[PDB]
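Q: Below is a structure I'd like to ask you about.
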Amino acid sequence: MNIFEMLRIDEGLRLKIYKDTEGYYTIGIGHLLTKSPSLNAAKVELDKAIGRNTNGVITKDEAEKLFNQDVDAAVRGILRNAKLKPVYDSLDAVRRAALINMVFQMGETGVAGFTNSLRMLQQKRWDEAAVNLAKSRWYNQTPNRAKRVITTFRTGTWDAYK
Ligand SMILES: [Cl-]
Ligand SMILES: [Cl-]
């Protein structure tokens with residue numbers, strides 16, 4: 001298992017514009033297009049992202065290319081963020097994937113906001129961090145995915161994904 005396989009399980013794959021769990025226009029492997037309510041504003045973002053007139057539909061290669069970009073952006077955002085970088089540096093390989101996952105879903109700013117849990121991760125207080133991560137809107141809104149990520153933090157293995 002690796003980051004790509006982990007995120008592909010969490011986000012799934014869709015080749016037509018769809019709405020995410022929050023109601024936002026998305027496509028591919030969890031590629032957020034816009035928070036705007038307009039499907040047209042969504043098709044404009046999509047065409048711009050792909051570089052062609054898509055009419056709201058893309059191919060598998062195009063989905064995977066957006067995904068590759070997004071994973072890279074998640075990682076680079078972590079390494080550039082003063083609050084996240086130190087946590088990342090501190091973790092083992094498996095747990096690093098879990099933080100990338102949270103960032104991919106919620107954005108760097110959002111994760112950076114989990115101040116207390118970040119401190120517990122850095123201190124390697126696994127059980128405590130897991131409990132603290134669960135007291136969140138994130139956990140309450142997407143509980144099965146949050147549990148999977150939390151378990152990865154708690155154990156440092158890919159069991160939740162196997
Ligand atoms: Cl893009
Ligand atoms: Cl879920």
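Every residue gets a Cβ built from N, Cα and C, even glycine.
Residues or ranges marked as active site, proton donor/acceptor by Swiss-Prot on the basis of experimental evidence: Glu11, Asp20. As annotated by Swiss-Prot, substrate binding site applies to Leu32, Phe104, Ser117, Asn132. The note that Swiss-Prot attaches to the published mutagenesis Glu11 to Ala, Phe, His, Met or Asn is: Complete loss of enzymatic activity. Swiss-Prot gives this note for the published mutagenesis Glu11 to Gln: Complete loss of activity. Here the residue is the original one, while Swiss-Prot reports the published mutagenesis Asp20 to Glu or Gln with the comment Loss of 99% of enzymatic activity. Among the mutagenesis entries in Swiss-Prot is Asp20 to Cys, noted as: Nearly no effet on specific enzymatic activity. Among the sequence features in Swiss-Prot, the mutagenesis site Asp20 to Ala, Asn, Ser or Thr is noted as follows: Complete loss of enzymatic activity. Experimental mutagenesis at this site is recorded by Swiss-Prot as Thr26 to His, annotated: Facilitates transglycosylation more effectively than hydrolysis; covalently bound substrate. Swiss-Prot documents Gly30 to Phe as a published mutagenesis change and attaches the note Almost complete loss of enzymatic activity. The enzyme is destabilized by 1.5 kcal/mol. One mutagenesis experiment named in Swiss-Prot is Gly30 to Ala, and its note says Almost complete loss of enzymatic activity. One mutagenesis experiment catalogued in Swiss-Prot, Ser117 to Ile, is accompanied by this note: 500-fold decrease in enzymatic activity. Per Swiss-Prot, mutagenesis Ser117 to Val is noted as: 50-fold decrease in enzymatic activity. Here the residue is the original one, but Swiss-Prot notes a mutagenesis experiment at this spot, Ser117 to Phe: 10-fold decrease in enzymatic activity. Among the mutagenesis results in Swiss-Prot, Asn132 to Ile has the note: 5-fold decrease in enzymatic activity. The residue drawn here is the original one.
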Q: CB neighbours of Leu32 (substrate binding site) within 10 A?
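A: Counting Cβ neighbours of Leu32 (substrate binding site) within 10 Å gives 18.
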Q: Work out how many Å separate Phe104 (substrate binding site) and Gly30 (mutagenesis position) at their Cα atoms, rounded off.
A: 9
Q: For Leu32 (substrate binding site), just give me the three-state DSSP call.
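A: In the DSSP reduction, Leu32 (substrate binding site) maps to strand.
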Q: Considering only the mutagenesis positions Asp20, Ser117, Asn132, which fall within 10 Å of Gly30 (mutagenesis position) when distances are taken between Cα atoms?
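A: Hits: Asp20.
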Q: Name the secondary structure element type, per DSSP in three states, that contains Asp20 (mutagenesis position).
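A: Where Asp20 (mutagenesis position) sits, the three-state DSSP reduction gives coil.
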Q: Starting from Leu32 (substrate binding site), work out which of the mutagenesis positions listed here (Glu11, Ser117, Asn132) have their Cα within 10 Å, and give them in sequence order.
A: none
Q: Among residues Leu32, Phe104, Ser117, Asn132 annotated as binding substrate, what is the maximum Cα-Cα distance? Answer in Å.
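A: Answer in Å: the longest Cα-Cα distance is 27.
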